[PDB]
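A.B. asks: Submitted below is the structure of interest, expressed as C-alpha cells.
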4 protein chains.
Amino acid sequence: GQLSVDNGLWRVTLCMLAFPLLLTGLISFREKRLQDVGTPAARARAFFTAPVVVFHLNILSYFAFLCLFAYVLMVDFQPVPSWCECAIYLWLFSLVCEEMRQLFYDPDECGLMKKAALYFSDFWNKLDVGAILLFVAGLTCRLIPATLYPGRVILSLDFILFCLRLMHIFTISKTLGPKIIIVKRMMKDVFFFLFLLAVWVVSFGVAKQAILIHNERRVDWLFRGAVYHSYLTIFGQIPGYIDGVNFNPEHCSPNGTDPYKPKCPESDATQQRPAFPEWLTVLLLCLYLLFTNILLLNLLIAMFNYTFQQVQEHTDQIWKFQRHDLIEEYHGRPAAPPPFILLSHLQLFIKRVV
Amino acid sequence: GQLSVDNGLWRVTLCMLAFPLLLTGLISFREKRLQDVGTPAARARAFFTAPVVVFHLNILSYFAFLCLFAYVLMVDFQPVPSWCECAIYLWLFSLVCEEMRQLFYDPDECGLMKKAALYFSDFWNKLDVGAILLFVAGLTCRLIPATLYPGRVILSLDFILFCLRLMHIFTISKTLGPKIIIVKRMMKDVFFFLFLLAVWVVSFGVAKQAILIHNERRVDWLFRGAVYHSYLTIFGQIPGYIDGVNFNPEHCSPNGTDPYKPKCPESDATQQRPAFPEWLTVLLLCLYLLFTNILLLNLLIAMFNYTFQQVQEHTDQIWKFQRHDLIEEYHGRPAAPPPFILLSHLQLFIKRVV
Amino acid sequence: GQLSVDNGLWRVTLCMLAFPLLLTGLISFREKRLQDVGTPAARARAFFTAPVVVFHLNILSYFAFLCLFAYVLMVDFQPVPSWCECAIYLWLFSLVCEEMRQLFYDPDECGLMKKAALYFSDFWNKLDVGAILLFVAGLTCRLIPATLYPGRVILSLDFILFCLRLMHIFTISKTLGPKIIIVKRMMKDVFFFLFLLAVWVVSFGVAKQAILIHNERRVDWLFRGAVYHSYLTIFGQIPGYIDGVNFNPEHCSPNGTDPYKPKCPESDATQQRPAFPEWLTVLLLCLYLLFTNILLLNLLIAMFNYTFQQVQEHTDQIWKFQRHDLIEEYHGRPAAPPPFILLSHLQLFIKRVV
Amino acid sequence: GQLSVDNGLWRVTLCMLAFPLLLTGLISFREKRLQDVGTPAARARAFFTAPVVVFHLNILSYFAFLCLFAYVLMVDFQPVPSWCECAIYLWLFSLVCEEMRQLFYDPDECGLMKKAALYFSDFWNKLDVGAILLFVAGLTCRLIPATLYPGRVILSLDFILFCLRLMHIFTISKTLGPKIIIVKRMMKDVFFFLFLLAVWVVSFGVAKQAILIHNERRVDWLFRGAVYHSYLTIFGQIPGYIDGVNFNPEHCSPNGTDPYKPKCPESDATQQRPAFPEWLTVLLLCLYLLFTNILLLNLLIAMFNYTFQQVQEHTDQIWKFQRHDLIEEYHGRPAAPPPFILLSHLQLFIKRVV
C-alpha cells in the first residue's frame, strides 16, 4: 500500500491499537513528503487504506464473531431470541453479504454460470457454503421448540465448521502457505484412511464387549461406556472395562509344578472350562496391542514420506502464483470490517438501485 | 464397461440407490445411440454389467455380511442354532463357494497343483484361508455345549480376521494401492519388531510387579491387574499400581540439613533400610521412561525412513502391472452379489452336471 | 588449552573431582617437560586455565544455582526474606554482572549502540534478558505482602525460563549443535502452528461442554474441569465428562426389529426427541477423533519433512563458523565460577576505578 | 553347514522339535549320497553340526534362562538359597564360562592385552560385562539379610540388563541387522537428549507442585504422587493433581457485563487477590502444553531425519563385512547348549590340564 514495506509486522499491530501511535515517530512511510510533513488526518487515513491493515481488521472482526457466538451458544442459549442471538444473525448476514457481493463485481462480461463453477470448484469456498447451508438449517431447528436440543447439536456443528476455517490465515504467510498447499493434496487420502481406522477400532471394541461379558440387554448403555472407552483407547489406553478386564482370572503359565518350588498356578481354565481365565485376557489384550499402535502408524508415515517427495518442489511456485488474486481482492475490497461494513453495503445497494 | 468413463464415482453410488435415477438425465453414457434413445430396461441392464457396479455390489454385500454377523455374535449368541446363525452359515458358504469356483475356471489346461501353488503363494489368499480354517474350527467349538465360552473366543477371532480383510478395497484405488504394496513389504520386519517390543515391555512389567510388592499368592490376579495396566501403559501411562506406586515413601534428596532453612528429608532409607523409599520409586519410574518411549520409537522411524527410500519408485509400475488381473476377474465374474449369487452357482452346477 | 587434546572428556570430569587425581598418572599432557617433570602446583594451576575446565565449572555452578533456587521456591518460600532467598538474589546478581561485563570489554573503539544491537539481535541473549525482566518484576511482586501468591506464580515462571536455557549446553557439542541450529529455524513456524492447535482444541472443548449439559451457572468451575480434561485429552483421552459422556443414552442402530431375533433398540431419540441419546454421543465423540489425532499430526510431519531438506547441508559449516566466538569468549573469560567470581569482579572494578 | 541352504527356516524350527521329523522326507540335504541313502543316526548328527541349529539351541536356552530366572525372582524369592536360585547361579556361571573361554582360543600368539582391548572396545561386550558386574554385586547384597530388599532391587536391574540383550538376535538377520547398526550410531545422541528431556519435565513438575499448593511438610509423599503423576504425564496426561487442578477456581474471561445477557464471571481474582483462580489454572496448564508435546518431538524427528541420511548407504556393506566373525564363531563353537555345555567345558579343562 502507501506505507513503507520494511516496517515489519508487529508495528502494524501496535500502531493499530493506539491512534496517536501513528502520530508519533514510531512507524515508517515512503515518499518523505508525507512522512516528514505531518498531516495526521491524511496519514491515518492512508494507513487505513493499506490492504495489510484491512486484512488485519477482518481477522480481528472474525475473531470476535467466532468467540462471541461461542459464548452465546455456551451459556446464553435460550428459547426466546436473545439480543445476542439476533446480533450474530445480522453479523453473519453481513458477512455472507460481502461474500456474495464478490460474485457480481466482474468488470468484464463474464459468464454467470462460469464464475459460479469457479466458486463451486474451490475447496475453501466449498467449506464456506457447507457452513452456510448447515447454519440456515440449524436456525429453524432451534426456532422449533420441539427440537431445541437438536437445535443445540446443529449449532454446535456450525461453530466447528467456522473455527476450522481459520487455517486461511496462513495462506498469505511467508512460510506456511506452501504447506497448506501440501495438506490440500493430502486431504484426499487421509479421508480414506480415516475410514479404515474407524471400522478397524470399532471391530476391536465390539470384540472386547462381546467376549468379556454375557449379552447386554441394551446397546444403549453399552455405547455410553464402550464408545467413551473407545474414545479413550483410540490411542491404546483402556480396553473397555475400567472396572478390570477379567471379572475372574484363573490359571497361569505352565508352572507351579516345579519340583523345587512352585511359582504360579497351572490348569486348563481355557478349553475344558469356560474361556474366561487370565489366559484369555492376556491373549485378547495383547492382540489389540499386536496391531493397533503399530500397523496403522507405520502405514501413515509411509504414505506421507512417499507423497511429500512427490510435491516438494513445484509447491513453491504454485503458492507464489496463487498469491496474486488474494492481493487483488483486498486491494479492491471496501475498507470496512463486517460490523461497520453495513453502511458500505448500503452504498453498494445505492449504486445497484441507480 | 459400457458406460462413459468420465462420470466420476459419486454418481455411481447415487444412481445405484435410486432405480429411476438411471432413467433421469443425471448419468452419462457413450455411444449416444443408447444415451439419447432411451430404453430404460436395457440402460439399467447395461449399467448392471459394468464391473465398477458389480464391484460396488460386492463391497456393499460384504459390508452387510460383516456387520450383521457382528450383531449376531454381539447379543444374539445362543446355544441353540438361531435363525441368524444359520443365515451367516449359508452366507459364508456362498462366499467361499465363489472363491473356490475361481480356481477351476481355467480355459486352458493349466496344471492343477500349479494354480494351487499360486493361490497358496498369495499373501491375501493366505489370510483368506486362515479365516476359513479358523471359522470351521470355531463352528464345532460352539456346537459343543461344554465349550460354548471358547466358542465365543474363536468366533470373535474369526470376526477380526474378516474385518482386517477390508484393506482390499484400496488395492484398486487410484492413490492408495501403491502404499498397500509398500506395507506388504513392511509386513515382514514389523512382525519381528513386534516380538522384541512385546518381551521388552513385559520384562518391565514383571520388574515393577516384583519389587514394589512381596510375593503374590496367585499370578492369576496379578495379570488381571498387571496386564490390564500393561495394556494402558503400552504408551507410558500407569506403572502398574493405580493405588499409588510407593506404598510408603521415605527419604529425600540430600537436603533438610541446610543451616539456613531445611527443604526436605534426607536419610539412608535405601541401602541401610528396606529399599522401598521414594528414592527407589524415582529410580524405577525414571528407568521405565529412560527407554520405553524413546529407544523403540526412534528405532522404528529409522527403519521406515530407510526401507521406504528403497522401494519408493518402482512400486508405481508394479501396481500398474497388478491392475490387470483384478480387472479381468470382475469383468468375467457373474453379475450377482453373494445373497443372490446362489442361483448363478446353481447355473454353474447345471453346467457342471451337463 | 595447555593439556593434551586427546584425553577424552570423562577424564576431565573425574580429575575435576579428586584433586590428587591430577597428581596421579591418570591424565595426559603435551610437552612432556611438564608431564614428566611433576610440579603438582603448576600442573593443577595449568589444568585450571583450560577453557574446557572453566566451561565445566560454569555448567556445574549453573546446575547448582538452578536446583537450589528450585528448592527455595519449592518449600522455603516465606514472606520474610529467608537467608536462601538473599543467597540466590546475590547469586543471580553476580551472574548478570558477568553478562553485562562482557558488553564493555571491546578492546577496539566499537560503537556502543552497535554492540547493543548485536546483543539485542541474538535469540539467546533475547531469552536471557526476558528472564531478567521477568525476575526483577517478580521480586517486588513477592515483596508486596498483598500479592504474595502472584509472587509465587511469577517466580515459578522465572524458574522455567532459566531451566529451558540449558539447551545452550549442546551448542558446543560435536554432534548436537547443528541440530540446535535447525530448531532455531523451526522456532518461527512451530510457534504459529502452536496457535492454531490451541484454538482448535478449545473449540472442541467448548463444543462438548455446550451440548452434553445445560447452561452452567459459573464458567469458574467449568474450566477447572474442562481445561484439566483438555490438558488430559490434548492427546485424545477424555472427552470432558469423566463421570460418563452421556448422562442418559438411548436408541440404537437400526436393529431389534429383526424378525428372526432382536439385536438392539431402535427409535428416533434423536430429532423427534431431545438430542441426548447414545447416537449423539457416537456422533460427537467420533467427530473429535475424525480430526484431532490425524489432521494436525500429518500436517506437522509434512512441514518438518519439507523444511529439514531445505537446511540439511549448509547447517554444518554454519555451526563450524559459529564455533569461534564461543571459544574466544571462554579463553579470555576470568577463571572463576559465579560463587567465587565476586573477587574477580572486584578486581575488575579496581581497574575500573583506576 | 552340511544341509542344503534353500530349505527356509521354519523347517529348521519344526524338525528341531520332532526327532523323527528328520527321519521323514520333510527336510532337504545336499549331496544325495546322504539324502537318499538314509542313515538316520548320521543324518541327525550332521543336522546337529549345522551352526544354524546350534545358534537356535542357544537362543532357546537363553530364552529359558531368562524366563526361569524371572519366575524365581518373581515369586520364589526367599532368604534361604532356594534350589532354583542355585540353578540360575550355576547356569549363569556356565554361560560366562563359555564367554571367557572364547578369549583364550587364539590359535596364533596374539597379545593378551590386545584381545582384551578389543573385547573392551565392543559395545555389546561392554553391556555384557556390565550385567556381570551388577549381578555379582547383587548376589552378596541378597546374601546379606539386612539388605534383602536392596537385594531385590539390584537383581531386578540385572534382569533388565539381560532382557535388553536380546537385540542380538537380529544382528544376523537378513533385513534387521543393518538397522541395528544405525541405532548403534544413534545411541550417542539419544542419550544426551534423554538428559535434557528429563530435567525439562521435572522442572515442569516441581513448578506445578510449587504453585498449586502451599508448602508440603514432606517431599517424601510429594514424589510418591508427583513422580507417579510425572510418569503418567510424560506424554501429557495428568498435570499432577488427579483430585482436580484448581482447589478453588474463580473469575472468568472478560464477560458477564454484557448489557444484553451475562455469559460468565469477570473479576480480578488474579493480581489483586491470591493468584489461585481458574485464570492461573488456564495459564499454567496451557503453558505445559505450549512446549511439552511439541518442542521436543519436532526436535527429535529432525535429528533422525538428519542423521539417517548420513549413514543410509554404507551401512549395508558394513553389515555384510561384520557377518564373517559371527559365522566363524559358531562354526567353531562346541555343539552343546549351556545346560549341557558343562561336560564340554570339562573336556576343555581336560585339555587345559594336559
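In chain C, numbers come from Swiss-Prot; the residues present are 745-1098, in order.
According to its header, the structure was obtained by electron microscopy, 3.7 Å.
Each Cβ is built from the backbone N, Cα and C atoms, and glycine gets one as well.
Pulled these from Swiss-Prot:
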type    : residues                        : note
BINDING : C:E843, C:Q846, C:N869, C:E1073 : Ca(2+) binding site
MUTAGEN : C:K918 to A                     : Decreases in sensitivity to PIP2
MUTAGEN : C:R961 to A                     : Mildly decreases channel activity
MUTAGEN : C:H973 to A                     : No effect on channel activity
MUTAGEN : C:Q981 to A, E or N             : Increases the permeability of Ca(2+) over Na(+)
MUTAGEN : C:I982 to A, E or S             : Alters the reversal potential. Increases the permeability of Ca(2+) over Na(+)
MUTAGEN : C:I982 to L or F                : No change in the reversal potential. No change in the ion selectivity to Ca(2+) over Na(+)
MUTAGEN : C:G984 to A                     : No change in the reversal potential. No change in the ion selectivity to Ca(2+) over Na(+)
MUTAGEN : C:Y985 to A                     : No change in the reversal potential. No change in the ion selectivity to Ca(2+) over Na(+)
MUTAGEN : C:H995 to A                     : Moderately decreases channel activity
MUTAGEN : C:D1002 to A                    : Strongly increased residual channel activity after exposure to pH 5.5
MUTAGEN : C:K1005 to A                    : Decreases channel activity
MUTAGEN : C:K1007 to A                    : Nearly abolishes channel activity
MUTAGEN : C:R1077 to A                    : Decreases in sensitivity to PIP2
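I'd like these features described in context: how deep, what's nearby, how far apart.
C.D. replies: In three-state terms derived from DSSP, C:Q846 (Ca(2+) binding site) belongs to neither a helical nor a strand segment and is classed as coil. Sequence-distant contacts of C:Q846 (Ca(2+) binding site), defined by Cβ-Cβ distance under 8 angstroms and a gap of at least six in the same chain, are C:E1073, C:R1077.
With a 10 A radius on its CB, C:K918 (mutagenesis position) counts 10 other CB atoms from all the protein chains. In three-state terms derived from DSSP, C:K918 (mutagenesis position) belongs to neither a helical nor a strand segment and is classed as coil.
Other Cβ atoms within 10 Å of the Cβ of C:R961 (mutagenesis position), summed over all protein chains shown, number 11. In the three-state DSSP scheme, C:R961 (mutagenesis position) is classed as coil.
C:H973 (mutagenesis position) falls within a helical segment according to DSSP.
Cβ environment of C:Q981 (mutagenesis position): no same-chain residue six or more positions apart lies under 8 Å away.
In the three-state DSSP scheme, C:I982 (mutagenesis position) falls into the coil class. Around the Cβ of C:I982 (mutagenesis position), the number of neighbouring Cβ atoms within 10 Å comes to 18.
Within 10 Å of the C-beta of C:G984 (mutagenesis position) we count 23 further C-beta atoms, all protein chains included.
Counting every protein chain shown, 18 other Cβ atoms lie within 10 Å of the Cβ of C:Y985 (mutagenesis position).
All chains included, 21 other C-beta atoms sit within 10 angstroms of the C-beta of C:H995 (mutagenesis position).
In the three-state DSSP classification, C:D1002 (mutagenesis position) falls within coil.
Within the same chain, no residue at least 6 positions away in sequence has its Cβ under 8 Å from that of C:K1005 (mutagenesis position).
When other Cβ atoms within 10 Å of the Cβ of C:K1007 (mutagenesis position) are tallied across all protein chains shown, the result is 23.
Cβ contacts within 10 Å of C:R1077 (mutagenesis position), excluding its own Cβ and spanning all protein chains shown: 18.
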A.B. asks: Neighbourhood of the Ca(2+) site (C:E843, C:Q846, C:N869, C:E1073): other residues with Cβ within 8 Å of the Cβ centroid, in order?
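C.D. replies: Neighbours within 8 Å of the Cβ centroid, excluding C:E843, C:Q846, C:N869, C:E1073: C:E842, C:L847, C:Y863.
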A.B. asks: Can you tell me which recorded positions out of C:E843, C:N869, C:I982, C:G984, C:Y985 are within 10 A of C:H973 (mutagenesis position) by Cα, answering none if there aren't any?
C.D. replies: C:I982, C:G984, C:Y985
A.B. asks: Can you count the other CB atoms that lie within 10 A of the CB of C:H973 (mutagenesis position)?
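C.D. replies: There are 21 of them.
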A.B. asks: I need the CA-to-CA distance for C:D1002 (mutagenesis position) versus C:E843 (Ca(2+) binding site), whole Å please.
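C.D. replies: Roughly 80 Å, rounded to the nearest whole number.
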A.B. asks: Out of C:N869, C:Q981, C:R1077, which recorded positions come under 8 Å of chain D, measuring Cβ to Cβ?
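C.D. replies: It is C:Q981, listed by sequence.
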A.B. asks: Less than 8 Å, Cβ to Cβ, versus chain A; work out which of the recorded positions C:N869, C:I982, C:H995 satisfy that and list them by sequence.
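C.D. replies: Of C:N869, C:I982, C:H995, the entries that lie near chain A are C:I982, C:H995.
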A.B. asks: Of the recorded positions C:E843, C:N869, C:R961, C:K1007, which sits closest to C:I982 (mutagenesis position) by Cα distance?
C.D. replies: C:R961
A.B. asks: Report, in sequence order, every one of the recorded positions (C:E843, C:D1002, C:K1005) having a CB within less than 8 angstroms of a CB belonging to chain B; if no such residue exists, report 'none'.
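C.D. replies: Listed recorded positions meeting the cut-off: C:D1002, C:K1005.
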A.B. asks: Give the three-state DSSP assignment (helix, strand or coil) for C:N869 (Ca(2+) binding site).
C.D. replies: helix
A.B. asks: Measure from the CA atom of C:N869 (Ca(2+) binding site) to the CA atom of C:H995 (mutagenesis position) and give the result in Å, rounded to a whole number.
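C.D. replies: That separation, Cα to Cα, works out to 62 Å.
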A.B. asks: Give the helix, strand or coil assignment DSSP yields for C:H995 (mutagenesis position).
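C.D. replies: For C:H995 (mutagenesis position) - judged by DSSP and reduced to three states - the answer is coil.
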A.B. asks: If you count other Cβ atoms within 10 Å of each one's Cβ, which of the recorded positions C:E843, C:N869, C:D1002 has the most?
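C.D. replies: In terms of Cβ crowding, the pick is C:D1002.
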